[PDB]
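This report refers to the structure that appears directly beneath it.
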Protein chains: 2
Amino acid sequence: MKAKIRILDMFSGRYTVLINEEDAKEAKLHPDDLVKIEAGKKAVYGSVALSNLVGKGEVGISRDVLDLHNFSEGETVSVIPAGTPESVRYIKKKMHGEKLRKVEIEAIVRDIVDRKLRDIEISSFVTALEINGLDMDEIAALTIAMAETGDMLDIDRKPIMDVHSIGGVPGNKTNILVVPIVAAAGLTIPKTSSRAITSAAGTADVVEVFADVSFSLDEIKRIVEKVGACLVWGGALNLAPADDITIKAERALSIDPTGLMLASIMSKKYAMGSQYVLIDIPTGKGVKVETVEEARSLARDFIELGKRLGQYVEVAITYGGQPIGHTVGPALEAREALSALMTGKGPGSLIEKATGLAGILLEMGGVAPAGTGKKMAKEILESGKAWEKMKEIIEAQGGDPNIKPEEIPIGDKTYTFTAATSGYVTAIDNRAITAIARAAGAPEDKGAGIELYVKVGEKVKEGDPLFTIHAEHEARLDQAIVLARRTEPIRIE
Amino acid sequence: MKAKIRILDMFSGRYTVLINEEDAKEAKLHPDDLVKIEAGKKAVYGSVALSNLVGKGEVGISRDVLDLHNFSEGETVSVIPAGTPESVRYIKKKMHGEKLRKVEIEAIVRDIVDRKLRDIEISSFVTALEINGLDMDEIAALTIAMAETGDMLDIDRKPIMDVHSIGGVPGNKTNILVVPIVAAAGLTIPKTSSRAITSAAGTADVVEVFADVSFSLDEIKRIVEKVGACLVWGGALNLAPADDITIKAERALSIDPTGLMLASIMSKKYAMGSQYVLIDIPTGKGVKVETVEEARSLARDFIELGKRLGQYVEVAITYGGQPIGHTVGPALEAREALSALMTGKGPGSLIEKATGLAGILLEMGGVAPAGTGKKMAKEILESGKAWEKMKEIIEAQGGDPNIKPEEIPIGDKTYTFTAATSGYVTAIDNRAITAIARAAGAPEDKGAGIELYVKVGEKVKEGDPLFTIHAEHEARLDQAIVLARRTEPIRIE
């Protein structure tokens, strides 16, 4: 069937195609059906929705489609029904515990990217993986395939370094400190973090506060070529398109298969050509990886995955028991990260890790002799050499290099919690702290967040103030105070 | 977040809720997020889509919502973000192979019915079941749970007799024959079949040809009380709502868990109060249950699940390699079924199968002494008692009891295939035959269908006509013809 394309001012989270009830009847189309719309070489797969808003002869396509495909309104396109994808058979084999040929895996991924496979197919694929699992040969094929289906950036500078944190730890703004520090060494390190969805803040969310996160792949390359490093948001560029789609499925079912995760993390690195990668695995209660033993295995998996991909990889296992620094939430986190870079003096938890992680990278780069990596990082930070590099990144990013950290604005409405009884602080719960911060409105409101005046092992006396809640809106503050009250995140004994 | 409901003329195949870009930002709502909309007692769960269509201060709900919920346009409603359902935790357990507690099973079903669990979650439950299976204890719990959350009809006449064929066989118009015959005996048998989704025709489609198929539960009870039987569509009433929602995922994945299938089939019967259910398992090549050994196993399961539900279940394994009778398609099937009832004579496959199934029900009903049911069924059919009874159903369903079968319309455009060679017919492919019928336009076009002038084992000299294609549009028929030529549904050797 041929109909003229009509743009729709709507975002459904899916490629939505609207078809006339009468016109649809001719094609035998039904709601939620998959139809392939094509004009020239380019074609797109959409999920049918029947509405009378669109007249006979017109096809309605939502704006979601416009981002990756260029279709001009009033354009004539051919809309034809789509058969069930061939890849589904492959999903089934995995479902049955069978190993997957590289060819079978590639087809599944390509469909995921082209959108022939929707939520149902993907949730099933993700579910199958969790129950049955992926062996190492499969993971690598999956990793390479995920990278291949998406845009890849080629950069002249070498060696290229990357740093990653599996996460699950609040206020981990350490990467912001590490990249500036490493670049000063003159190594090239282009970081691409992502905005927070299930967390109070994201590296990208923190960066937006003092700079502009979004950039073109080409623009990203130019910045890296001159600055030597960048701190841009991952979502805008087309890297590992498959990884993000699968994640929606993982977040909903609250399950993260290790094979998919290893593959997903490395897929982005391989695409950008990172040659040396450092992965930080925060191990501890209330963190994604609970024990050292689990981390130790995960580290081995990451290193081996690198060998298959041609990447030299090293992993660091770090504590994830307590939030890093005393600041949680994007506005608060940016001030803390930046003040530390400028001052050269910062919270010990944030400072030691950044230098230490950075140190591992410096040695890998070849810049520093083995065992002196942590120390070299300390000198760069103290020198203020690190701060200048950050200024360069900020200037390149369009941020104001002349900005002052004290100047950044925290939330106007705040409530502070004080200790119920005298004691020593045995533990701090990440989920509760992040949950409270999120209630406070992070990361939608940069101002909102939490500030901790205490750290684990710290002695406390009655009336001492454990943490303060910052909220942009008073209505938000009550919800945060209430959630915080039930949780009693800080424990004293 | 108070808002005035606005109804949008669109069918998304999902409970779509449209929100303003400005309004959504304030509420931290994103595309495809789950939201709970409630007024007074009424509440509904929908997926947020960001739109311009709806002005600020308004929320848009598609027509799908209107079906089960009385929401009036301009109605003032409150909109809050829905959290992840507690049930997903349970889905995970099944994911890990754990047996499911009844409360846990019950929770998943209620959530599935309530629409809290969308496409991603349901697929996982379904994927997990196929991958890990369902225990017999769970199936009864699932089956009862499904029945419990939907409308149930308590019919006064007892005992209540039901007949069901897992089908997969082309041209199965047998049930139409079974119900009238059984009804004549004075037994009560209320059948609610469903329109074809992947078949050329459905019992529901055939019935619509000579009588209205859509009816209310209250309307439905009344006919049975007086008529003693009915042939109405399953879809119109809200019975076992979960079966349909889950079914879409299975069809999409082209899988059918045994535990899920039994619960789905059995759930409807439990709801209607059927006390004596007869299951017909068509075993043969190209039929759902391919082997007799597989079919027998299925039969043991249906009976055991019956005991658990307090129902006397009996299974009859029949042959399904060739299409029943000589007609495929709704217009064609109705004429054949009706002609046989009026005449008391018709094709052997339909009459023998129909009488035998009917006989088992009669024996079950106490109406006949053991071993005498088929003979009695033939007498009722031969007597014409059956045909008289059909007219009572046809009348009450709103059709002319005076309709002359021969009169019923068939497609104007037809093509006939003849024997390429001489020999004996070794086999017929239902999948091929059904595919051709569908291409012709079945079941949307009643006229479309196929007519077989041959049965397996018949000897045909070269040039003998094999089957005839009926279509209501030349375009459809030609497409079918090509398919038919490509297919070669009849094998002679």
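Method on record in the header is X-ray crystallography, 3.2 Å.
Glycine too: its Cβ is placed from the backbone N, Cα and C atoms.
If you check Swiss-Prot, you get these features:
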type     : residues                                                                                           : note
BINDING  : A:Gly168, A:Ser194, A:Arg195, A:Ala196, A:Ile197, A:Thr198, A:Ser199, A:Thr203, A:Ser264, A:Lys288 : AMP binding site
MUTAGEN  : A:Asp256 to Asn or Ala                                                                             : Almost complete loss of activity
ACT_SITE : A:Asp256                                                                                           : active site, proton donor
MUTAGEN  : A:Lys288 to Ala                                                                                    : Almost complete loss of activity
Can you give me the same-chain residues 6 or more apart in sequence from A:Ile197 (AMP binding site) with a CB-CB distance under 8 Å?
A:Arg251
If I take the alpha carbons of A:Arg195 (AMP binding site) and A:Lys288 (mutagenesis position), what is the distance between them in whole Å?
18
Hey, what's the Cβ neighbour count for A:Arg195 (AMP binding site) at 10 Å?
19
Assigned conformation of A:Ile197 (AMP binding site) - DSSP reduced to three states:
coil
Express the distance between the Cα positions of A:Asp256 (mutagenesis position) and A:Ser264 (AMP binding site) as a whole number of Å.
11
Does DSSP give A:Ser264 (AMP binding site) helix, strand or coil?
helix
Measuring Cα to Cα across A:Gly168, A:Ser194, A:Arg195, A:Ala196, A:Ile197, A:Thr198, A:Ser199, A:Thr203, A:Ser264, A:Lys288, which the record gives as the AMP binders, how far apart are the two most distant ones in Å?
19
Taking 10 A as the limit, how many CB atoms besides its own sit near the CB of A:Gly168 (AMP binding site)?
21
For A:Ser264 (AMP binding site), write down the residues of its own chain that are at least 6 apart in sequence and whose Cβ falls under 8 Å from its Cβ; none is a fine answer.
A:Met146, A:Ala240, A:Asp243, A:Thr246, A:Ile247
Among all protein chains shown, how many Cβ atoms are found within 10 Å of the Cβ of A:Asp256 (mutagenesis position), not counting that one?
15
For A:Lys288 (mutagenesis position), write down the residues of its own chain that are at least 6 apart in sequence and whose Cβ falls under 8 Å from its Cβ; none is a fine answer.
A:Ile166, A:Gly167, A:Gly168, A:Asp256, A:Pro282, A:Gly320
Other CB atoms within 10 A, centred on A:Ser199 (AMP binding site):
21
